[PDB]
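Data first, discussion second: the structure below is written as C-alpha cells.
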Amino acid sequence: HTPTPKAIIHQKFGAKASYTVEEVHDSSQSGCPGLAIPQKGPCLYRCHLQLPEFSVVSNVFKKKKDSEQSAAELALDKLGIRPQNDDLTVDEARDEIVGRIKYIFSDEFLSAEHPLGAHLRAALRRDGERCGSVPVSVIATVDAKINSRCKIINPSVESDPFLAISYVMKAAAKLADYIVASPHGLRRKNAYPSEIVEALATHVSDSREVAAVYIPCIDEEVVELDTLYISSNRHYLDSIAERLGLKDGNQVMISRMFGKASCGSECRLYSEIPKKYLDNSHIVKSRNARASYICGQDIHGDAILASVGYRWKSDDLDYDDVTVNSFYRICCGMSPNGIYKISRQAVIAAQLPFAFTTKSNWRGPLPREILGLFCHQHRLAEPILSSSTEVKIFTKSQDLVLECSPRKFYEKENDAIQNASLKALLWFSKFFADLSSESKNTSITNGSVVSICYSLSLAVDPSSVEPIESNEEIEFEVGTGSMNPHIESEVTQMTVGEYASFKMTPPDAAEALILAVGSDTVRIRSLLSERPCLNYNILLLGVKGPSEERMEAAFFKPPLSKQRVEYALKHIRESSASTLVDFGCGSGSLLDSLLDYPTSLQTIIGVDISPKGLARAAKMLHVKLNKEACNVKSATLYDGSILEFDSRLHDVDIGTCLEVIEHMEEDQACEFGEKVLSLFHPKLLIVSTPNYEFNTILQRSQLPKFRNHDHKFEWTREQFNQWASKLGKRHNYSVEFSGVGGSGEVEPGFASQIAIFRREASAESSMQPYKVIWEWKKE
RNA sequence: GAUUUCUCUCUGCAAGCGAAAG
RNA sequence: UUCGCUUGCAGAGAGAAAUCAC
Ligand SMILES: Nc1ncnc2c1ncn2[C@@H]1O[C@H](CSCC[C@H](N)C(=O)O)[C@@H](O)[C@H]1O
Ligand SMILES: [Mg+2]
C-alpha cells in the first residue's frame, strides 16, 4: 500500500507549511483586445507552499487538487525525497514493536484514549490470576503500529494471523524488563503504582448481551445463533473464549475486520489459537471451511462471528448484534451479483443485469462502483480502466488476473466504462454459484422501466405462511435481466393496475438468499425441511417507454441556417450598399460568411442583448478583419435591445433581422417593426421567421408542434404575410415574400419565411441606450 | 477520538468544442 | 437561441486509506 500523497507527508511536519491557491490564465482562449465583455473561462491553478525556510510554487495545473500535491512534490524533491524513501529495516520493525509494547504497559499509558487504554484498563478488572494480563491477540490487533511493523517483518501475516502473535510474544520476551508472558496474556511485571490506578478509577465514566454467530468446522453442522454475554468484570474475549469452550481469552484469536457493506456492522471472526504460538496434546484442529471464506484468512476449529471492540475516548464497549442471517448476507455479499442485490435492498427481487443500456435506464449501483467495492473487499487494487479512441484490467499486487475489452465504443466516457465493468462482474460471478416449476393466480418493451410493488412469502406447499421480502416500490429495467426471471416474465404480461401472484414449489431462491432476507430464521429453517414453496405477489404501478437518444439530425441539404444566411447575402450583393445592421446578430454567422467574400459593404454593425453571444462574435470579427478586410472600415457590436432606439445607428442601408422577432412577444414584434421602419429608415430590410406549417414535416422522426424552448410564438404563412404587409403599407415599404428550405410551390410552403422590405419613399433626437462592447476602425 | 489524503455518486455553475428544425 | 459532448469550480452524501508528543 503505497498511496503516498505528498500532502499527508506535510502533516507529519506539523501544520507549519501553509497552502494558498492562486488562479492564473494559460492563453488557451482567443485574445481579443477592446472587448468590454468577460468570458470567464476555466482558470488554471498553481499552489503556494510556505515551509519554514524556503517556499515552493507549483507551476500551471488544471486541478486545484493536483497543484497542491505539486507544491508538496517540488517541496520534497528539493529535500531529497526524505520522507517517502524511508522504509523499514526488518530488525528495526522488531524495535518499534518492542519499544511500543514497553510504552503500552508503561504507567502513564494506562489512562490513554487509544482503544488499548480501555483494553489495558479493562485488563485490571479481569478476575483472579487473569488480572493485569491483556490477551496476546489484542496487542497485535488493536494497535496498527504493531501491524505496520508486523507486515514489514512478514507479509505472510495477512494469510496466517497467528504469526503476528508470535512476533508479539518474541518481542515481549526480548524485552522482559516490565513484561511477563503469562498463561493469561501479557502482563506488567510490577504493580501499577496505587495512585495511578486510583486516579484512574475516580474518572471511570460508567451486563449487556451481544448476539452473534457460532460457526462450526463440521460441514454437516448448522451455523447457529450463539448469544454471548459481556460483564464489566470480564474482558469481552474471555466471554467469547467461554463460548468456544476454552479457558482463557488469552487463547482467543482475532481475524481482520470485514463485512460492513454486507451486514452493516464492522466484523471480526474470533477463533482459537493453537497452543504452539502461545507457549512461545499437540493435536491441531479441523479447518473451518465457512469461517475462512467470510474473512479471507484460514481459520481452524469453531469460530464466533461478532462485531465488538472498544472505541476511542470511551471505556464503553461498542457492539452490534450479529445474527444468523447476517452471516448469509455476508456470503451473498461476496459475489458481484450478490453485492448488487444487497445494494439494491431486494435480494430475491433483483439480479445483476447482463447488459448496459444508458446510465438513465440502469437501476441500483453502477457496474463500476459495484466492481471497485468488489475488489477492495477482496484484498485487491482499484481496477484500471483503459479508454481508447473500454479496455479494463484487473490488478492485485502486481499480478494480472483479468483483462477485458468490449467491441462497441459507446459515445460516452462513463458508458463504455460501465459496460466493461459488467463483463468483468459477470466473470467473477461465475466463480460462486448463484443467479423450477410455477403455478399462477390472477407487450412491454425492452428498454423500458417498470415500477412494481411485490411481496414474497415462504410457506408449506398445500404458522406456515411467513413474509420474507416485501417492497412497496422498485423500478426494474426491462430486458437486461435486472430482476428475478419469473417475476420479469410475469410482469411483461401485466398492465398497469394489475395484481398477479404465483408460487414456486421448488423455491428458485438459493436458500442462502432466503436465509439472508428473513429475520425469524429459526422458522425459515423449519419450513425448508418440509415442502416449501415461494409465493410471489406483484402489483404493477407504472411503466416508461423506450429511451430517447436519437435527438438531432440534419434535414436540409445545406443546413437551414446557412441557406438563410446565403439568401440574405444575395440581397446584399445584388443591391450594393454601405452600412448594414444586424438586429440580433447571434454570434456573427451572417458577419462571419459576409467577411469571407469581398463585398461592397463599408461599415457593419451588430446589435444583440446576449452578452455570451456578443463575445463569441467580437473574437471572430477580430480574426476575420485581420485577413485583408476586403472592404470594411468600421465594424461595431452593441449590447442592446432592438426594441430600443439608439441614434448611433443611422443611415442604415441594408437591415438584417434574421428570425429574431419570433424570440420575443407578438407585440414586441409589432413594436420592433414600428420602430425599425419609422425611426431607423433602412433602405432595405430583411426579416426571417419560419413557416409554422412546415413543423409537421420535421416532427416526422404555448402551442403544440414548436421548434425552440425560447420562441414566444410561431407563424403560419398567412399570419406572417398579414403582419408583414400591414407594417409595410402603414410605413411606405415594398414587401415581397420568399423563404429557404423547400420551395414556394410544394404546398408545405417554405421551411422558413422571409420578407424583403424596400423603401419606396426614397424627426430625431439623441439617446444612446446601447453599450458598445467591441469596436474597430481601420487607421 | 483529532486531523488529513484519495476516491465515486448527486445537484448547482462556468467554460471549451461540435451540431441544429435557432 | 437551442441541444449534445468534454473539462474545471462549489456544496452535499457514500466509501477507502494513513499519521497522532517518545
Ligand atoms: N429584444 C432583443 N433585443 C436584441 N437581441 C435580441 C432580443 N431578443 C432576442 N435577441 C437575440 O436574438 C438572437 C436570436 S438567435 C440568432 C440568429 C441569427 N440570425 C444567427 O443565425 O446567428 C439571440 O442571439 C438573442 O440574444
Ligand atoms: Mg429562432
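Going from the start of the chain as shown, residues are counted 1 onward.
The backbone N, Cα and C atoms fix where each Cβ goes, and this holds for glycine too.
Positions annotated as S-adenosyl-L-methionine binding site by Swiss-Prot, on the basis of experimental evidence: A:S589, A:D608, A:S641, A:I642, A:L658. Annotation comment: Swiss-Prot describes A:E659, A:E662, A:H663, A:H711 as Mg(2+) binding site, evidence class experimental evidence. Positions annotated as domain 'HTH La-type RNA-binding' by Swiss-Prot, on the basis of sequence analysis: A:87-198. Under the heading of mutagenesis, Swiss-Prot lists A:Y103 to A (Swiss-Prot position 109) and annotates it as follows: No effect on RNA binding and transferase activity. Experimental mutagenesis at this site is recorded by Swiss-Prot as A:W312 to A (Swiss-Prot position 333), annotated: Loss of RNA binding and transferase activity. For the mutagenesis result A:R564 to A (Swiss-Prot position 701), the note given in Swiss-Prot is Reduces transferase activity. Swiss-Prot documents A:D582 to N (Swiss-Prot position 719) as a published mutagenesis change and attaches the note In hen1-2; alters organ development and floral determinacy. In Swiss-Prot, the entry for mutagenesis A:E659 to A (Swiss-Prot position 796) states: Loss of transferase activity. The structure shown retains the original residue. Here the residue is the original one, while Swiss-Prot reports the published mutagenesis A:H663 to Q (Swiss-Prot position 800) with the comment Strongly decreases transferase activity. Among the mutagenesis results in Swiss-Prot, A:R707 to A (Swiss-Prot position 856) has the note: Reduces transferase activity. The residue drawn here is the original one. Record note (Swiss-Prot) on the mutagenesis of A:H711 to A or Q (Swiss-Prot position 860): Loss of transferase activity.
When the neighbouring Cβ atoms lying within 10 Å are counted for each of the recorded positions (A:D582, A:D608, A:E659, A:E662), the highest count belongs to A:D582.
Checked against A:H711 (mutagenesis position), the recorded positions A:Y103, A:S589, A:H663 differ in C-alpha distance, with A:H663 being the nearest.
A:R564 (mutagenesis position) sits 11 Å from A:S589 (S-adenosyl-L-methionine binding site), taking the C-alpha atoms as the reference points. The distance from the Cα of A:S589 (S-adenosyl-L-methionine binding site) to the Cα of A:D582 (mutagenesis position) comes to 11 Å. Its Cβ placed at the centre, A:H711 (mutagenesis position) has 17 other Cβ atoms within 10 Å. Binding of S-adenosyl-L-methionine is attributed in the record to A:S589, A:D608, A:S641, A:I642, A:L658, and the widest Cα separation among these residues amounts to 19 Å.
A:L658 (S-adenosyl-L-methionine binding site) falls within a strand when secondary structure is assigned with DSSP.
Residue counts for the domain 'HTH La-type RNA-binding' (A:87-198) by DSSP state, with H, G and I taken as helix and E and B as strand, are 69 helix, 10 strand, 33 coil. A:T442 and A:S443 flank a stretch of 10 residues with no modelled atoms, and their CA atoms are separated by 17 Å.
Highlighted in sequence order, A:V660, A:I661, A:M664, A:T689, A:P690, A:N708, A:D710, A:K712, A:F713, A:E714 have their Cβ within 8 Å of the centre of the Cβ atoms of A:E659, A:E662, A:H663, A:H711, the residues recorded for Mg(2+), and are not part of that set.
Calculated from their C-alpha atoms, the gap between A:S641 (S-adenosyl-L-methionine binding site) and A:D582 (mutagenesis position) amounts to 12 Å. For A:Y103 (mutagenesis position), applying a Cβ distance below 8 Å and a minimum sequence separation of six or more within one chain yields A:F109.
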